[PDB]
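Student: Before I ask anything, let me first share the structure, which is written out below as structure tokens.
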Amino acid sequence: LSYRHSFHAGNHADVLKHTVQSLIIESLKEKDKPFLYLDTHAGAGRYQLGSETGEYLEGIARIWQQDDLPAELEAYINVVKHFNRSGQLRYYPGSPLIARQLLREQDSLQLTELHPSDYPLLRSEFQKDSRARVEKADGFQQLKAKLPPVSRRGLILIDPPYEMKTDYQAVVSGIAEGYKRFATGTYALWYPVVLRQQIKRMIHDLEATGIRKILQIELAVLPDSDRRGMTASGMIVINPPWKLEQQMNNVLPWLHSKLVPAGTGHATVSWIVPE
Ligand SMILES: *CCCN(CC[C@H](N)C(=O)O)C[C@H]1O[C@@H](n2cnc3c(N)ncnc32)[C@H](O)[C@@H]1O
């Protein structure tokens, strides 16, 4: 009955990933046929901002009230505003609540979350929502057990914490088990850039699966470093919607200028593997 807190909720990485998620869902909704949203590392659902302040102040805060807000970011900010109708950031949606509000009545959610402290809160967020299934299990295995969805259209969101290095391996081995079973779905992998070499290994191991039509979006606050920590984050999208890349070239520059006012880092949208 008590919402979780999160120092990082709504930080620049969140803004990027929930932007890409929201754009992919809205592209899915263009056909009035149903689709699944599979979230492997779902977290609690929402996060009470502050204490009794937080990295949201340098993230969702810098963009959600901006008069010139790009039109592609509207569906995302409208979710944040639904969870903050006082006009003050006191809550930040998680990807499952992003999904809850954007998905239609006919659509389906599959959510997994192993930690005993969030699973209860998450389960309550869909307590009354039959579209979803919430389980306290390992989400990399839901790629083998939940796919393909009956609808045969969907978005898988793999957003691991990278607390153990083996998560840099797990996500690529998991995407291959997902892709064997459901090769037409859009997979979306978040990464933090702490040590680029780590990321470059991941990406090499991902093209080595042989999956094609792979895109890469990355928002860096600082040029790559080792003394700093998370100098960037990005999204690697497999089978993206065709407008995602022109949507992320139209948006990500603006995003970088608002989230990173001190003019450091970069904002890149590239193709890891062409079609
Ligand atoms: C950067 C990832 C932070 N978090 C999820 C954030 C949430 N999706 C959002 O979009 O706001 C990671 C959560 O994943 C849990 N977790 C860790 N390991 C697993 C596995 N193997 N399966 C499911 N869930 C996992 C953590 O407890 C975090 O709550």
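What you see of chain A is 2-53, 58-280, where the numbers are those given in Swiss-Prot.
Backbone N, Cα and C define each Cβ position, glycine as well.
Residues or ranges marked as active site, proton acceptor in Swiss-Prot (evidence: a curator's inference): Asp164. Taken from Swiss-Prot, the feature S-adenosyl-L-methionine binding site applies to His19, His42, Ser100, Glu118, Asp143, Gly144, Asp164. For the mutagenesis of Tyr4 to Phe, Swiss-Prot gives this note: 40-fold reduction in catalytic activity. The structure shown keeps the original residue. Among the mutagenesis results in Swiss-Prot, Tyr4 to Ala has the note: Loss of catalytic activity. The residue drawn here is the original one. Swiss-Prot gives this note for the published mutagenesis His6 to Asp: Loss of catalytic activity. Quoted from Swiss-Prot, the note on mutagenesis experiment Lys18 to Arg is: 10-fold reduction in catalytic activity. Looking at Swiss-Prot, the entry for mutagenesis of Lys18 to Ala says: Loss of catalytic activity.
Surface or core, plus neighbours and distances: that's what I need for these features.
Tutor: Long-range Cβ neighbours of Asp164 (active site, proton acceptor) (same chain, at least 6 residues apart, Cβ-Cβ under 8 Å): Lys18, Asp40, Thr41, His42, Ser100, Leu194, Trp195.
Around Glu118 (S-adenosyl-L-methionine binding site), the same-chain residues six or more apart in sequence whose CB sits under 8 Å from its CB are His42, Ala43, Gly44, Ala45, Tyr124, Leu127, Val139, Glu140, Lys141, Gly144, listed in sequence order.
Listed in sequence order, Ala45, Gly46, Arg47, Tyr48, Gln49, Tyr96, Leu126 are the same-chain residues six or more apart from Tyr4 (mutagenesis position) with CB atoms under 8 A from its CB. In the three-state DSSP reading, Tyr4 (mutagenesis position) counts as coil.
Within the same chain, the residues at least 6 positions away from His6 (mutagenesis position) whose Cβ sits under 8 Å from its Cβ are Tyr48, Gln49, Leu50, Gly51, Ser52, listed in sequence order.
DSSP assigns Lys18 (mutagenesis position) to a helix.
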Student: Would you pick out, from the binding-site residues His19, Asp143, the residue whose Cβ has the largest number of other Cβ atoms within 10 Å?
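Tutor: Of the binding-site residues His19, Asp143, the most buried by Cβ count within 10 Å is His19.
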Student: Would you mind working out the Cα-to-Cα span from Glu53 to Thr58? 4 residues missing in between, answer in Å, no decimals.
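Tutor: With 4 residues missing, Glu53 and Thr58 have Cα atoms 9 Å apart.
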Student: With respect to ligand 1, which members of the binding-site residues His19, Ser100, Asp143 satisfy a Cβ distance under 6 angstroms to one of its atoms?
Tutor: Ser100, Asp143
